[PDB]
Amino acid sequence: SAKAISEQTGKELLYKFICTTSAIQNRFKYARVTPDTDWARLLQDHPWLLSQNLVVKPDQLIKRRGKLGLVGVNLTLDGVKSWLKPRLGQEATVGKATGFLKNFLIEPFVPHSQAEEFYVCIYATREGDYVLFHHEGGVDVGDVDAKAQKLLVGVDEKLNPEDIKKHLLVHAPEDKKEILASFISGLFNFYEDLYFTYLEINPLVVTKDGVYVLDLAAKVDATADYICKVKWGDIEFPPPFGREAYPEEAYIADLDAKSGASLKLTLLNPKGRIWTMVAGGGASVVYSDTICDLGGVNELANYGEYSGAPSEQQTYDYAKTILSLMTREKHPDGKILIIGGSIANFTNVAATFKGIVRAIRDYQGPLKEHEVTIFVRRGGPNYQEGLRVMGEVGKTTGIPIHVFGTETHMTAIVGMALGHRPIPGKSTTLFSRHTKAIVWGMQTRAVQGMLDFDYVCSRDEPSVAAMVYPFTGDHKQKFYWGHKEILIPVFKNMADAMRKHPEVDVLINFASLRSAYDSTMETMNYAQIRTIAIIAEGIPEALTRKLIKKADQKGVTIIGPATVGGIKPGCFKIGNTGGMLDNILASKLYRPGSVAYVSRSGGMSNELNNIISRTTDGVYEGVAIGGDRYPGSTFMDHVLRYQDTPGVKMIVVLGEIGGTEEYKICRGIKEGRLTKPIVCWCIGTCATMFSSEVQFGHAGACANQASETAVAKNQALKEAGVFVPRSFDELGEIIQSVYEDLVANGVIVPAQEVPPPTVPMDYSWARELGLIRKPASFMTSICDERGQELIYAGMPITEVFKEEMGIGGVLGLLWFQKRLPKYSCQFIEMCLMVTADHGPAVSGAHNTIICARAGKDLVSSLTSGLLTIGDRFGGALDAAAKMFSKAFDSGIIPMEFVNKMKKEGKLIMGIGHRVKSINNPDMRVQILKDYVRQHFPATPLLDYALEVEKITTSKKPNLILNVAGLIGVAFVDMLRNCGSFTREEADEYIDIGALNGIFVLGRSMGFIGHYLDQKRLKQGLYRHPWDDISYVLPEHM
Amino acid sequence: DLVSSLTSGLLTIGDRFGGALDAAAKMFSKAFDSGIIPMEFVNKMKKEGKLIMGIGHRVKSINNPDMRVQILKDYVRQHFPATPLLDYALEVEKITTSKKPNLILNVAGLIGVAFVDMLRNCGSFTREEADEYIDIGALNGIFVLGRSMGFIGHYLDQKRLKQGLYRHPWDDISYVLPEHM
Amino acid sequence: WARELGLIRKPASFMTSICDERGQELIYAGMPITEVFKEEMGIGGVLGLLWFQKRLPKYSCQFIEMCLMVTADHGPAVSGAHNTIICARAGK
Ligand SMILES: CC(C)(COP(=O)(O)OP(=O)(O)OC[C@H]1O[C@@H](n2cnc3c(N)ncnc32)[C@H](O)[C@@H]1OP(=O)(O)O)[C@@H](O)C(=O)NCCC(=O)NCCSC(=O)C[C@@](O)(CC(=O)O)C(=O)O
Ligand SMILES: CC(=O)SCCNC(=O)CCNC(=O)[C@H](O)C(C)(C)COP(=O)(O)OP(=O)(O)OC[C@H]1O[C@@H](n2cnc3c(N)ncnc32)[C@H](O)[C@@H]1OP(=O)(O)O
Ligand SMILES: CC(=O)SCCNC(=O)CCNC(=O)[C@H](O)C(C)(C)COP(=O)(O)OP(=O)(O)OC[C@H]1O[C@@H](n2cnc3c(N)ncnc32)[C@H](O)[C@@H]1OP(=O)(O)O
Ligand SMILES: CC(=O)SCCNC(=O)CCNC(=O)[C@H](O)C(C)(C)COP(=O)(O)OP(=O)(O)OC[C@H]1O[C@@H](n2cnc3c(N)ncnc32)[C@H](O)[C@@H]1OP(=O)(O)O
Ligand SMILES: Nc1ncnc2c1ncn2[C@@H]1O[C@H](COP(=O)(O)OP(=O)(O)O)[C@@H](O)[C@H]1O
Ligand SMILES: O=C([O-])CC(=O)C(=O)O
Ligand SMILES: O=C([O-])CC(=O)C(=O)O
């Protein structure tokens, strides 16, 4: 997409980045004048204004300024001040477009003669760059293509000075041959270094002091921004005159540049009442022509497109932007919103339409009170869900929404909107049944679709032989051949895939725009690959020309970048062409037909598939060459391929605006090279009715000359003998008429409709439709990983953090599914803190240290330590809790409990310490006990345990309440004393081992700390001394 | 058992599951110490055929961030004195989101870079101590200790629901046994 | 019902090649268990079938058995035996 930059930006870039031996003059010497700024500030930072004379001219991409009298030459500072006022901020009309003047440029007046008025131009073409040099430049330049000297510099070819001196410096003065030539070379080096597509200098004046540039018109390849974002800086692309750009256009441009998907939005008339949601550049263009053919060109508001499978969020953002744009002003008749598009090949209709319905739900109020009516037509993957969700969103919001499916001819909704109709060497053959292809990148959905297409085409082997993904090792990816399971190899390197699969002759490059060039260049080094399909959109034009040059040298056929690919029914399918298997069967693309078509668009290729299937026998082969400016293969390649192909009987060509490519069809037909019937239509007539230079979604959808208009191409094809319909509406009818005329003469003999092989439905598809039942083998109630937000037992994580929960609160949510009070969470945290570690002498810490000193792992060492947590070590928490709970529920007094447990012979769990007996408690039992007294509402089990402790202390001083016993009794009291739990819930949680989890979680901290300490101290392998083992082995066994 | 179930769950904590924390921390620390700019780091990762650890979500891309990367990021901005590696990772995140919208700083990568910043931008540690703690697997322990709560919660949930013995369906397994060995 | 009739198509999430529990007889990597016990292969033969999916010769299976024999135990002082003893004395 070549975008025109302002004169100020162009001269700034030229001054900063040119490298010439000539003394460039007036470097960084200009001034910007805008209505919304002060004046003195422009003075003290520009002292040159008073030093020399001045000249003023509007820099808003306006040409013919001198002929229209918009320039004031040879005026002083006061002169230019007096000159601006009658024009600054005023209304002007250039050509057909009218607009205001918010930008002016001030530069020194250069005293120059007519003899030094030089014309320079460098503009890119498919084969290279044309440089036009005219000695008598300026206003009297006259004809340029017939008088100015022209020089071609090929792709990846340098412009040496002597070629310029000979071919381009014939009529120039001799004394300035050298420096000027150097300047040209430097300017030429400036051209491809910053990926300029058009650079026009007139006038250019050279004097003994140096060189001077007066005006320059520059169009630069915006898609190369990721290569020049350092050198361009914050480059701005001004809108054409009379466009009055808006910040939402900038937002949509940033969204488009932020992702591989294409999101184009251009506000033609904010006061209009017709707005469009049409997916794809070709669909957008044809919808624009359909609207303009009904007289809605004046009421058309915006031109927009979303392609490249936009996601949920991107589509939602674009829809909310357009909805906020259409809410500003209220129209008495109402507003019309058209959600159109072709039959999508791989754009998920469900996700895009879900984003759209979310935006509608967010802006339903203003939409309802604006009387906005929505008409929707869409087809492609999961279009049923999109149509239905539109149905319920329209029903619930009350917005009048009328949705339609594939049965609509893609233009009935426009007629229903405006009240016109009621609302109800390169090879000749590239692919065959034995074609094997290699897919670059993880595109399992596209490969699976290709395999399904091969199966329904009764192919012997799958068309995908290998897959290439540089970010993973070699393995096998599991796919389906019909119903049977197959494995397709996936390689890290292209060389291995080419070595192990010598039968592969096609590459389908799914690499992004940043990797498509390198991948294609590497693939072209292998002679076995005869066809390469590039899917990526946004590749810089110069890189694409480099690919075309290498392919032409090597003879490889490039399916132009930014395409869905192509389809040959019965033989081969590229990528996601033709939609899912349902669209393949509906369009009967599993067997060959007799019509072969070429189109720029990808979704419109599927529309052509549908039209040809409905009106004729079928499709023999269909190719979408892409919407880029320079496709890898033009119309000539594929049309000549079809003409040389005996299988076809008729050809359909569906071009777009810009590019003298259909005139090549006309010239080929002129001497009879093309003999088979041809039906050609060129979309883009709506560009003739617009008072602007709007750039369509396709990069190559830009008409530079006046002969590249759609009307001119259609007319020329009309006298060329091509069956050209009146509009896109009559394309189906004219194609059907041509097919009937051709079959009436016996040229076409339709074959018998053999049913295709049956492919089982996908399980996920059946679940989505609610067709089958499969019981769930699991059940969880603690955490919800799916959804927009992480959920902890009903509480979102953001709500978890806003409520100022801690480890205790999250633990309660995850373990008990309860909203515990603050004191309960703090008590849980304290219990985890006191059980964190108790030294390395215990069994678990010992095992952790042993595993760590073996240099095994953090997880392994923690695991070995934790596996000793059981009855003897770490189970005293749960054992004491159960013991005291049973004693308390039995109702026996503590003395009776102590006597019973003495007589029966089991130790009282949670009672008894070694050294700390009295006047020196455990002192971490004291902390938890004090907290429990302070904060716990009721502690009956704690009081019972304390009475038991008082009884047992009279026996021996060391029989006190342990940390384990205190934690157990206080945890039971917390469970059965707070309102979160009933008695049954607390009993179940105690029985299942909640306190075991408490102890394990607490001691995990200490075990991991022990592992980290052992790693930090760098301890070697431990072997137990033999003197501490005491072998007692038997005498002989 | 509780211990056995927690243990079997924790044994999967390794490179592929739960290892993005330490891997992302080491990757970003090496990138920051090497002195290369974030663009050079991204290009070096792409050339080596390595995915940037801690970058990339499945659904949450823009206008809908992770809702838990945001909380930690806001806390780190508000409380942490200086976060150089966090800024470096955020520049890398900007570049990756310029590539693809859902290539955002994951919770693993965010926690890794913020933990490195907390280690080496507080007065407690010298640079070599922070490097050693990163090397020996401090974030591995952090992830294991955090996910232990969820694993014990899962065990308790399964016990409370009284789920029976699991047997994987035969239709979900592909038997590719040899013809006769 | 839809899987038996082949109306739906669900990819399998697991792949195995060592043992086939289903059917009228247990299979160890292509060889039935009865056949496994017919040619008198022992621990070595079963180990080879399960680990390598190969019919190892008799000397290879006997050598595998000998390797298992010599690595059976090497005292309690080693780290693994020490950890086993520690976990056992905890009565776990
Ligand atoms: C090209 C592709 C297939 C895939 O490209 P993606 O960018 O998505 O994925 P990636 O290749 O992974 O690239 C992302 C980068 O992030 C890197 N990365 C990943 N993980 C990372 C991590 N963890 N850390 C660091 N980095 C990581 C990865 O390494 C890569 O790095 P890099 O190579 O440098 O870029 C996609 O763009 C695409 O389809 N374009 C469409 C273009 C096109 O043909 N249009 C016309 C077709 S007709 C149409 O559509 C209209 C219509 O609508 C019709 C209708 O409806 O009417 C219809 O549908 O028919
Ligand atoms: C995680 C933790 O905090 S550890 C929790 C452990 N839980 C327990 O209390 C288990 C049972 N009790 C114990 O084993 C104590 O912890 C210990 C280790 C102090 C008891 O070990 P001992 O060395 O036997 O202590 P001591 O020698 O003072 O015990 C002597 C007498 O007290 C009795 N006794 C010891 N512990 C208990 C108890 N918990 N309940 C009742 N009586 C006990 C013994 O029966 C013994 O009987 P005797 O009078 O016939 O000799
Ligand atoms: C599976 C295996 O067979 S082990 C294979 C190990 N891998 C290798 O072979 C790689 C290189 N090997 C080595 O590191 C060395 O050659 C070794 C370890 C095999 C040789 O052992 P050394 O390095 O001499 O240390 P060693 O194991 O002898 O220990 C020193 C002494 O402690 C004694 N000792 C060994 N184990 C114990 C124990 N559990 N308690 C008390 N004393 C012990 C030994 O008798 C030995 O006595 P010595 O020094 O008089 O011979
Ligand atoms: C080492 C051993 O032999 S296990 C020893 C167990 N001993 C005991 O516990 C004795 C008590 N007895 C019992 O509990 C029962 O009699 C059992 C479990 C032994 C017998 O099994 P059953 O109760 O009939 O249930 P079974 O295990 O057959 O499974 C039910 C069905 O699911 C099917 N099935 C089994 N595994 C799977 C799987 N992975 N995927 C899908 N389906 C499966 C079985 O084919 C069975 O159907 P069938 O009866 O038509 O063959
Ligand atoms: N610095 C300058 N010194 C002298 N004349 C200038 C200067 N800048 C512009 N001009 C005048 O502007 C005219 C160029 O107009 P032109 O480039 O044909 O308009 P447009 O760019 O709209 O086609 C020249 O005739 C020249 O005399
Ligand atoms: O590890 C602990 O918590 C202390 C312990 O069990 C003991 O009494 O030996
Ligand atoms: O020799 C073995 O079998 C291994 C072993 O126990 C040792 O020496 O560490």
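Residue numbering for chain A follows Swiss-Prot; the residues present correspond to positions 2-425, 487-1099, in that order.
Determined via electron microscopy, 2.8 Å.
Each Cβ is built from the backbone N, Cα and C atoms, and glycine gets one as well.
Listed in Swiss-Prot:
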type	residues	note
BINDING	A:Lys58, A:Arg66, A:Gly67, A:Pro109, A:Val111, A:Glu118, A:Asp216	ATP binding site
BINDING	A:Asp257, A:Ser260, A:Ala262	Mg(2+) binding site
BINDING	A:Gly309, A:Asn346, A:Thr348, A:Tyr364, A:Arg379	citrate binding site
BINDING	A:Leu779, A:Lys780, A:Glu781, A:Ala782, A:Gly783, A:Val784, A:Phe785, A:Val786, A:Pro787, A:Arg788, A:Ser789	CoA binding site
MUTAGEN	A:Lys540 to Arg or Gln	Decreased acetylation and increased de novo lipid synthesis; when associated with R,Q-546 and R,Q-554. Abolished ubiquitination by the BCR(KLHL25)complex; when associated with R-546 and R-554
MUTAGEN	A:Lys546 to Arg or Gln	Decreased acetylation and increased de novo lipid synthesis; when associated with R,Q-540 and R,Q-554. Abolished ubiquitination by the BCR(KLHL25) complex; when associated with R-540 and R-554
MUTAGEN	A:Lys554 to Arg or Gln	Decreased acetylation and increased de novo lipid synthesis; when associated with R,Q-540 and R,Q-546. Abolished ubiquitination by the BCR(KLHL25) complex; when associated with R-540 and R-546
MUTAGEN	A:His760 to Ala	Reduced enzyme activity
Students should find that the Cα atoms of A:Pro787 (CoA binding site) and A:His760 (mutagenesis position) sit apart, in Å rounded to an integer, by 23
With neighbours defined as other CB atoms within 10 A, the best-packed of the mutagenesis positions A:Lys546, A:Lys554 is A:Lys554
Most Cβ neighbours within 10 Å, among the binding-site residues A:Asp257, A:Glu781, goes to A:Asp257
Cα of A:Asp216 (ATP binding site) to Cα of A:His760 (mutagenesis position), in Å and rounded, measures 29
Argmin Cα dist to A:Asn346 (citrate binding site) over the recorded positions A:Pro109, A:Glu118, A:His760, A:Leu779 returns A:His760
Around the Cβ of A:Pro787 (CoA binding site), other Cβ atoms found within 10 Å total 17
Filtering the recorded positions A:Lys540, A:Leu779, A:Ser789 for a C-beta under 8 angstroms from chain C leaves A:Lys540
Note: among binding-site residues A:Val111, A:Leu779, least Cβ-dense neighbourhood at 10 Å is A:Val111
Hits among A:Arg66, A:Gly67, A:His760, A:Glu781, A:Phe785, i.e. recorded positions with CB under 6 Å from ligand 1, come out as none
Smallest Cα-Cα separation from A:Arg66 (ATP binding site) among the recorded positions A:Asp257, A:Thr348, A:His760, A:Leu779, A:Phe785 is shown by A:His760
When the binding-site residues A:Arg66, A:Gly67, A:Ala262 are screened for a C-beta under 8 angstroms from chain B, what remains is none
Here the binding-site residues are A:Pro109, A:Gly309, A:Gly783; the one whose Cβ sees the most other Cβ atoms within 10 Å is A:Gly309
Longest inter-residue Cα distance for the ATP binders A:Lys58, A:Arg66, A:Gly67, A:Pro109, A:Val111, A:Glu118, A:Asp216, rounded to the nearest angstrom, is 19
DSSP output for A:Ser260 (Mg(2+) binding site) maps to coil
Smallest Cα-Cα separation from A:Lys58 (ATP binding site) among the recorded positions A:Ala262, A:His760, A:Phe785 is shown by A:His760
Other C-beta atoms within 10 angstroms of the C-beta of A:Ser789 (CoA binding site) total 16
Near ligand 5 by the Cβ criterion (under 6 Å), the recorded positions from A:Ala262, A:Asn346, A:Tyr364, A:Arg379, A:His760 are none
For ligand 4, the binding-site residues of A:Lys58, A:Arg66, A:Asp257, A:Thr348, A:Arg379 whose CB is under 6 Å from one of its atoms are none
Whole-Å Cα distance, A:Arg379 (citrate binding site) to A:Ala262 (Mg(2+) binding site), is 18
A:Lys540 (mutagenesis position) sits from A:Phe785 (CoA binding site) (Cα to Cα, rounded, in Å) at a distance of 47
A:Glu781 (CoA binding site), DSSP three-state class -> helix
